[PDB]
Every structure is written in structure tokens, then in C-alpha cells.
Amino acid sequence: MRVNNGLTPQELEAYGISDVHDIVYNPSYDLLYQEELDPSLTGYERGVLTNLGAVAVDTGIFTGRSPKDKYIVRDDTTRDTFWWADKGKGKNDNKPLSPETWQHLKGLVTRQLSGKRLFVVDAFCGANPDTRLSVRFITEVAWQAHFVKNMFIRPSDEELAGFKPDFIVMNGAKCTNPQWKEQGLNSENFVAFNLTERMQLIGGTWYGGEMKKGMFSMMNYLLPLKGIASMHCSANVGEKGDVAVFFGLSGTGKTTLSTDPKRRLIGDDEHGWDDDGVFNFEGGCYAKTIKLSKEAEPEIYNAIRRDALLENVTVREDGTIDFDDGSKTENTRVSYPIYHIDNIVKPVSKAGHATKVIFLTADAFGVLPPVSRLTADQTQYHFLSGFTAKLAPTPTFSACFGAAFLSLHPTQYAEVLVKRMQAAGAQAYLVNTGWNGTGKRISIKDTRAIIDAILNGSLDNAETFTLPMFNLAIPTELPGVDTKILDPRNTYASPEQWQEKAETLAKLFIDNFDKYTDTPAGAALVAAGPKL
Ligand SMILES: Nc1ncnc2c1ncn2[C@@H]1O[C@H](COP(=O)(O)OP(=O)(O)OP(=O)(O)O)[C@@H](O)[C@H]1O
Ligand SMILES: O=C([O-])C(=O)[O-]
Ligand SMILES: [Mg+2]
């Protein structure tokens, strides 16, 4: 277990874990590679070697998060501050848990990990020492340890020297809860959090995303309370120091579009915004691999090598991967340490204040324009709305473009965001990476061209006009982009086709925003939304 930094069995005994004979502290990438490739492994622990040099694993019955199994202990520390599922007006997954049931779940996990060979990985959540969390991850599955090593900030030998955990996550994926029915829970699985004890317990599900998004939820709780923005976005910097953030729901393009060879990548999913600027919470990127194209996305493709971890992909007998196959799941992914991307911010993932705020959305209705410059009020309206539809039309409204990870009320996030934007004189833009009248998704080539026009200032100097109903300012023409697609009405046989669909989508926005009108501030924002 590494050098002068290891843990004693007496220390694990304090967490409630007993009889641990073999401890693997701070595992190296080489050891992880050996553990995963052990030919005697059976089941979901087993990994396979691909022709690209990266190991591939299957995450079990769960290939994505399970929000129905997410619980937060309601006590005197979280009672008056948490955005509870049974008290507010907005729908959320922050279901309350009694301290007594928590104790029951903690016993299940500690017993499951007792008498086992354990992996212990210490890491940081947050690039800044003043607001970061020192997290200790405990697991009995090698690839899960690999996932946290990739996704979180890897400490230096000196940092490990005086490492003191302020948050502990015990992954007991192999165990389940037989008393769930009598405890009023959703199922035998569970993803629980206790802010008094500062711990996260996982049971039944092997999916690594629970640990990643679980800690994101905790940052989303602590930071805003300190006046710091906690955002679900990707980010990069230009040579001039111009920072751009990209908000959006899953599959909208945060990871694909931020990985721009012309710009230095800061992060791809979770960032904070304080008095000094934007900073990454993580130490790696988590890319989607369905229908992955080497030609269209070379940087992400080249990141798939030894130390990267493929998930639920289909591998053929000859070691080759079939990226197009989504039989196991459409949520095929690969995690990798951030340095697998050549052009990144080093040695610390952070930069100055963002001046360009981009909201990405995949509109399956084919109504919204490819690009539009938003007003201050429209920015707040769309942020709270958090729109997207379908994949590859069913609407989805997720506040702040990430409601599933919010620990506080949505307006609290909007407040701090506006605060930071006004101070930096930031400008907002709405980008539709989705569909139009053709019934096909806009090309990644055209989308990248649009992003370039935003960053280089072409869009800010372009001649614009107003799109009816949504009242969005759209450019008459844009360098490197096809003029015909800029106006969504042009993609249909007749502008009346767009009209019918536009009215349908407009009504969906109006109905959804109705829950924010219970305050004078939210009532004033309705004027910023679409109007028949
Ligand atoms: N025009 C387009 N713009 C962006 N992505 C596109 C476009 N056309 C197809 N895609 C595909 O859509 C997906 C976008 O995924 P990406 O990983 O960027 O989503 P994300 O917003 O980062 O999701 P998550 O929040 O789950 O991490 C990729 O598979 C990408 O190849
Ligand atoms: O599971 C998720 O949504 C993730 O981590 O991207
Ligand atoms: Mg992503």
C-alpha cells in the first residue's frame, strides 16, 4: 500500500469495518490494470483488454443513476436548508431519511466490507484548497477504485502526508437492504447521504456515476451557501484568457464541444465560480461513446488508451470495440484522467471569470434556432427552465440544467450565477445542438462553426432580427455557417409548419414556468418567455 501514507486497520475499525487483512491504499494505475485483468475474476468485477489498450468493464444491472433510490438524512443540520422533495413546490429527488434508518444502512455496508480485501483512495473534490473537500473512498471492487482515481483530483505525496478526510464514501454495491418495504424505501438499493456524519453509502448498484454525481450534489449544497456558484457545465479558455462556460443537460454537447483543440480545456462537467474565477471540481473527463467517430471527435477518441476505463461497450473476440452497438445500453462511456487531452490548463484546473455563457439544448421539436443572443431577463428565464428534448418528441424541463443534482432551491443557484455574470459583464447565448425541419440532427461541423463565431465575436457584431413567439435575436448570416439553417422556418417546406410546432413548444414553456411565479421576481420573468 504505497509509501509513507498508508492506513492502519485500526483506522478502518473506527468507521465500523472489521477484520480487514489486506489493505490496498492509494493504488497505482499499474496495480489497477493487473487487478482488473485477473483471469480468475468472475462476474461484474472482470474486465477485458481492448485493441486500444484500455480495459472495458460492465457495470452490472445498473447502467445509469437511480434517483428513486437517493436519500438525504433529515436532521438538525439539513432540515431548514435542504430543498426537500416533500415540502417545496418543485419536483426533486431529495427524499428525507430518518437517522435510525441511516444507522441500519451503515451496518449493511460496514459488514459487507468487513473481512474483505479493500481499496482505499484519497482524493480532492475542488481545485481550490480553500473550498475543496478531502474525500476518502472505500470499495472492494478494483474498477470502482479506478473510476474515482480518474474522476477526482489526485493528490501529491505531500498532500497525502497530512491528508485528513472531511467526507467518506463507502461503496457496498454487493449488498442490499432486505428491510426496505418496512422502512418505506423505494427498493433494496440505496444511495444515502448524511451531512452530520459527512458520509455517503451505496448499496445494490455498481454504477460509478453515483459517486461522481453524489459528491457534485454535496458541492451544490456547500458552495452556494458561501456565495460561490456551483455549476453543471464544461469550460475552456482562449489564448487571451477569455473563459467560456457551456451549460446543458445530458447528451447536449458539453463534453464534445468543450474539447476544442484551439482552446485549453479547464473541465467538462462540474465547475465553481468565486471571486477569482472559474474552477474545476474534478480531475478527469467522462465521455459518451455511442456511435463514436474518430473523424468527428479525434481528441476524445485518442484519449481511449491504457488507464482509461470503458463502460458497457461491446467488445468482439478479436479485441476490437463496436462503438455503434447500444444493446447493453445507450449510455456507453469512458472515463480518463484529464491529461489524456493534450491542450489543457495545467497544473491546476482553473482560470479567470467567464465572459461567454452558453446554454446548450437538443431540441427534438426542431423549433429553436441554431444560435441566438439572449437578453439578461431571457438568460434567467431559460436557466430556470432548463430545456431539452429526446436524443439520437418528449420535452424535459430540468432547472439550472441539472435539477437532479441540486441540494438547494433553484432560485438560489440563479441568484449567485447572475451575481457573477454581472460583475464580469458576461453575455449569454442559446444554442440548439438538436433538430430542425429536416428531421435530422445538425452536424457537429456546423455546430463547432457556430461556437467559433460566438467566441471570436462574430455573433456580437452580426446583423440580427427577431424570431416571433420566442422573441430571440438571430443573425442574418454567420461566417463558416450555412445561411439557410440560421432561421428555423427555412428548414420546413412552409413557415406554417414551424408555426404549429412553435406554438406547441411555447405552451410547454409557459406551463412549466408557472411554478416560479409564486414570487414577484419570477412573475416579472414571464414577460421574458415566449408569447402567443
Ligand atoms: N451537433 C452536435 N453537437 C454536439 N454533440 C453532437 C452533435 N451531433 C451529435 N452529437 C453527439 O451527441 C452527444 C453529445 O454528448 P456529450 O458527451 O457532449 O453530452 P454532455 O452534455 O457532455 O452529456 P453529460 O451531461 O451526460 O455528460 C455525443 O455522442 C456527440 O457525438
Ligand atoms: O450518470 C450521469 O448522469 C453522469 O455521471 O453523467
Ligand atoms: Mg459530459
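Chain A is numbered as in Swiss-Prot; the shown residues are, in order, 1-392, 401-540.
Heads up, header says this was done by X-ray crystallography, 1.8 Å.
Using N, Cα and C of the backbone, Cβ positions are placed for all residues, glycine too.
Sequence annotations record features per position, and here Swiss-Prot assigns substrate binding site to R65, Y207, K213, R333. There are 21 other Cβ atoms within 10 Å of the Cβ belonging to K213 (substrate binding site).
Reduced to three states, the DSSP call for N150 (Ca(2+) binding site) is helix. Marked as Ca(2+) binding site by Swiss-Prot on the basis of similarity to another entry: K149, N150, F152, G283.
The Mn(2+) binding site feature in Swiss-Prot is assigned to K213, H232, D269. Sequence-distant contacts of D269 (Mn(2+) binding site), defined by Cβ-Cβ distance under 8 angstroms and a gap of at least six in the same chain, are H232, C233, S234, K254, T255, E282, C285, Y286.
Taken from Swiss-Prot, the feature ATP binding site applies to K213, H232, 248-256, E297, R333, 449-450, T455. Secondary structure from DSSP puts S250 (ATP binding site) in coil.
Quoting Swiss-Prot on the mutagenesis of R65 to Q: Slightly lower catalytic efficiency compared to wild-type and the affinity binding for OAA is 330-fold higher than for wild-type. A coil conformation is recorded for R65 (mutagenesis position) in the three-state DSSP classification, outside any helix or strand.
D268 to N appears in Swiss-Prot as a mutagenesis experiment; the accompanying note says: In PCK51; altered-activity mutant that catalyzes the conversion from oxaloacetate to pyruvate (OAA decarboxylase activity). Under a cutoff of 8 A between CB atoms, and with a sequence separation of 6+ in the same chain, the neighbours of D268 (mutagenesis position) are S234, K254, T255, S258, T259, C285, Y286, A287.
What Swiss-Prot notes for the published mutagenesis of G284 to S is this: In PCK53; shows reduced-activity. Under the DSSP three-state reduction, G284 (mutagenesis position) is assigned to strand. Contacts of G284 (mutagenesis position) defined by a Cβ separation under 8 A and a same-chain sequence distance of 6+ are given as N150, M151, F152, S335, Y336, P337, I338, in order along the sequence.
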Legend entry - Annotated recorded positions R65, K149, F152, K213, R333, filtered by Cβ under 6 Å to ligand 2: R65, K213
Legend entry - Residues among the binding-site residues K149, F152, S250, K254, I450 that border ligand 1 - Cβ under 6 angstroms, in sequence order: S250, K254, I450
Legend entry - Tertiary neighbours of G283 (Ca(2+) binding site) (same chain, Cβ under 8 Å, six or more apart): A123, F124, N150, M151, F152, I153, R154, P337, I338, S349
Inset, instruction - List the recorded positions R65, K254, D269 whose Cβ sits under 6 Å from any atom of ligand 3, in sequence order. - result: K254, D269
Inset, instruction - Would you mind checking how many other C-beta atoms are within 10 angstroms of the C-beta on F152 (Ca(2+) binding site)? - result: 25
Legend entry - Å between C-alpha atoms of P401 and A392, the residues bounding 8 unmodelled positions: 11
